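**Q** First, the structure itself, so that you have it in front of you.
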Amino acid sequence: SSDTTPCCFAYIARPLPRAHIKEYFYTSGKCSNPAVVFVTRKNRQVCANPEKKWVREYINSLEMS
Amino acid sequence: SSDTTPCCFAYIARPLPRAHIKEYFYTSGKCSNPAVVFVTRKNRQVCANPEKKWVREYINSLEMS
Amino acid sequence: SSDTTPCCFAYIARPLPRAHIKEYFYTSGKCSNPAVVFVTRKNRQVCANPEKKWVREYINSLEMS
Amino acid sequence: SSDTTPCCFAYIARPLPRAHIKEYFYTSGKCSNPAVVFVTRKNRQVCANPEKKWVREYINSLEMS
Amino acid sequence: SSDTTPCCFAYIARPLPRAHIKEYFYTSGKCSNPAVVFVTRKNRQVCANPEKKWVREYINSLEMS
Amino acid sequence: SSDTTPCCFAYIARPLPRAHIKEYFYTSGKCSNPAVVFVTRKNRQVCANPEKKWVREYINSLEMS
Amino acid sequence: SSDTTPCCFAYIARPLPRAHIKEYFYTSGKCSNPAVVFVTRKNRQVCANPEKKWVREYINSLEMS
Amino acid sequence: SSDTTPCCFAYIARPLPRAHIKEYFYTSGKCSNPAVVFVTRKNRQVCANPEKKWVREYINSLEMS
Amino acid sequence: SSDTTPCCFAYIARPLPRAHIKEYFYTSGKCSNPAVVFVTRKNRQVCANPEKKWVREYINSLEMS
Ligand SMILES: OC[C@H]1O[C@@H](O)[C@H](O)[C@@H](O)[C@@H]1O
Ligand SMILES: OC[C@H]1O[C@@H](O)[C@H](O)[C@@H](O)[C@@H]1O
Ligand SMILES: OC[C@H]1O[C@@H](O)[C@H](O)[C@@H](O)[C@@H]1O
Ligand SMILES: OC[C@H]1O[C@@H](O)[C@H](O)[C@@H](O)[C@@H]1O
Ligand SMILES: OC[C@H]1O[C@@H](O)[C@H](O)[C@@H](O)[C@@H]1O
Ligand SMILES: *[C@H]1O[C@H](CO)[C@H](O)[C@H](O)[C@H]1O
Ligand SMILES: *[C@H]1O[C@H](CO)[C@H](O)[C@H](O)[C@H]1O
Ligand SMILES: *[C@H]1O[C@H](CO)[C@H](O)[C@H](O)[C@H]1O
Ligand SMILES: *[C@H]1O[C@H](CO)[C@H](O)[C@H](O)[C@H]1O
Ligand SMILES: *[C@H]1O[C@H](CO)[C@H](O)[C@H](O)[C@H]1O
Ligand SMILES: *[C@H]1O[C@H](CO)[C@H](O)[C@H](O)[C@H]1O
Ligand SMILES: [Cl-]
Ligand SMILES: [Cl-]
Ligand SMILES: [Cl-]
Ligand SMILES: [Cl-]
Ligand SMILES: [Cl-]
Ligand SMILES: [Cl-]
Ligand SMILES: [Cl-]
Ligand SMILES: [Cl-]
Ligand SMILES: [Cl-]
Ligand SMILES: [Cl-]
Ligand SMILES: [Cl-]
Ligand SMILES: [Cl-]
Ligand SMILES: [Cl-]
Ligand SMILES: [Cl-]
Ligand SMILES: [Cl-]
Ligand SMILES: [Cl-]
Ligand SMILES: [Cl-]
Ligand SMILES: [Cl-]
Ligand SMILES: [Cl-]
Ligand SMILES: [Cl-]
């Protein structure tokens, strides 16, 4: 186990393919920049802006299943 | 006693969507900071500030179902 | 994923059986108390005193295996 | 790969066993808090304060082979 | 470990042979240009245009397997 | 050209010790931020601000021997 | 080794025009005085003090071309 | 070859004909007075003040071909 | 014209073939090491030990021709 925290300082511009996304998570509140991280099936991890529509829709899609 | 207990040391500013939350709990009073943790349908866990209005509203909504 | 942190507030009195320990970790520096956590074969987390000899020996055993 | 960055927001107080440490690294400059992360043989990861003598000594020990 | 980031400034013209791709990832959101990087079996990183059909199909192939 | 190139988007404030640096290089002029990367004996890589006095002193020392 | 190497034993105070410089190099570390030599388009060669701010500004500019 | 250095201790006031100049050079930093030497086709050599505009313009003209 | 000075830090071991030598000169008194430089027909500069008999004979040959 690790004491480090994953933070984001920038976001991807174009929406990654929804079908590739395995899960998501909100970055810690200690992070200076609020962000969402999408995790793909092969464990690519992409920082996303929670203020974006497609990001919110993706999260909504993941939770409601 | 000797079991770990979850503590929060910060809160994200942006409120997570009410419809995603399935339950909540208070962190132990032994923690340095008072906190509420919202658990989502997919078991994402977010620390929240109990002194915030929207947090209170969420808890009320969760309790009054 | 969760942004809560496993913190300890008490140390186990009786040394755990070594053959039950599958792994260990140090609690975050965010926690007010320094602590070692052992994870058992049954995935239970047990806080232990970092200064105790058996604790240091278990850790050294786990790392040097 | 991932575009999240490991950040530290607190430091361990007690020096961890030098012999357990496999490597170290400096956290990114994006991180609000400057830190050093020690990585053990079994990949425990511990945040450390680079302004501490034992931390600097450990780093010196690691890089000088 | 390094705090530099792999960024792209040009996209390969000829589609890479699929059988040589062993991994992909998206460049950080910090990079000025959006890009897809394919990692070859010879461990070389190749920038590709995210909009190109063969690029999206390669990614989709890599994630769904 | 289709190869990725290292870019820096921040610098740690605390100068790493001169003695563990074995080499340096400038990031591509295509990067949004001008930067120097110091490579340690154990191949840690740290982004540095070329406009800083200590960075230039280090480079001079590395190149004058 | 038996070949001569250029050394500098002083520096002109007034910085030469940046636009005139096409390249630069460090004198050998064997030279008693550390120095940078700027080479103009018409191949004039001027000794410069590497500890000067404008000199490192020039070098940085020449590198992030 | 010679280890004497050409130095200037005064400057011409009247600008010499640009078309007569085939080259220029900065006097060494060893010289007490910073200066520019213009060399004519028939190898007349004139000391000039680099702080004067016409001198700078002449140099700029020579370097930029 | 250049502000740098040709200095030597090593003496050639095998005496140059006399017929290859075009001219000679003494390195500046500014150089930390005394030396003789022979200029070859191919316009290369070779540092030589000023104490060696063959060096002094070559110089004597060149001056008394
Ligand atoms: O990864 C989430 C949590 O991990 C802990 O190790 C860190 O100390 C916390 O600050 C963080 O919120
Ligand atoms: O790739 C690793 C990370 O290094 C950090 O320094 C950067 O802020 C990130 O943008 C980058 O993704
Ligand atoms: O002008 C080209 C210059 O390149 C440098 O690397 C050499 O040390 C100089 O001797 C040479 O004059
Ligand atoms: O590593 C950067 C290199 O850039 C070249 O242009 C310089 O002449 C070298 O002195 C330098 O080492
Ligand atoms: O230092 C001795 C002198 O020798 C001459 O050849 C150089 O042009 C001067 O710059 C130098 O100062
Ligand atoms: C790492 O340690 C345990 C798992 O061993 C737990 O998930 C903690 O939350 C994490 O920091
Ligand atoms: C969420 O949990 C930890 C951090 O909380 C880590 O990044 C995991 O990869 C992710 O699933
Ligand atoms: C992860 O992706 C590649 C490796 O595949 C690279 O090392 C980057 O540094 C990281 O983002
Ligand atoms: C250093 O590289 C990345 C971050 O730069 C990651 O945390 C690795 O685990 C570490 O060794
Ligand atoms: C004179 O000697 C050689 C030419 O033979 C060289 O140019 C030196 O720089 C100069 O002092
Ligand atoms: C510049 O080179 C030497 C001195 O550096 C000499 O004066 C020449 O005449 C000039 O062209
Ligand atoms: Cl965005
Ligand atoms: Cl899914
Ligand atoms: Cl609900
Ligand atoms: Cl409020
Ligand atoms: Cl606590
Ligand atoms: Cl004991
Ligand atoms: Cl500390
Ligand atoms: Cl080691
Ligand atoms: Cl941060
Ligand atoms: Cl150190
Ligand atoms: Cl960039
Ligand atoms: Cl393209
Ligand atoms: Cl296409
Ligand atoms: Cl070194
Ligand atoms: Cl230029
Ligand atoms: Cl620059
Ligand atoms: Cl004048
Ligand atoms: Cl001309
Ligand atoms: Cl010298
Ligand atoms: Cl001899």
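The residues of chain A that appear here are 27-91 by Swiss-Prot count, in order.
Looking at the header, which is where the method is noted, we find X-ray crystallography, 2.5 Å.
Note that Cβ sites are derived from N, Cα and C of the backbone, with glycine treated the same way.
So Swiss-Prot lists the following for this protein:
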MUTAGEN   A:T31 to A  No effect on inhibition of activity by tick evasin-4
MUTAGEN   A:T31 to A  Reduced inhibition of activity by tick evasin-4
MUTAGEN   A:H46 to A  No effect on inhibition of activity by tick evasin-4
MUTAGEN   A:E49 to A  No effect on inhibition of activity by tick evasin-4
**Q** Report, in whole Å, the straight Cα-to-Cα distance of A:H46 (mutagenesis position) from A:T31 (mutagenesis position).
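**A** Here the two Cα atoms are 24 Å apart.
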**Q** Tell me which residues of the chain lie with their Cβ under 8 angstroms from that of A:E49 (mutagenesis position), as long as they are six or more apart in sequence?
**A** A:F64, A:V65, A:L88
**Q** Would you pick out, from the mutagenesis positions A:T31, A:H46, the residue whose Cβ has the largest number of other Cβ atoms within 10 Å?
**A** A:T31
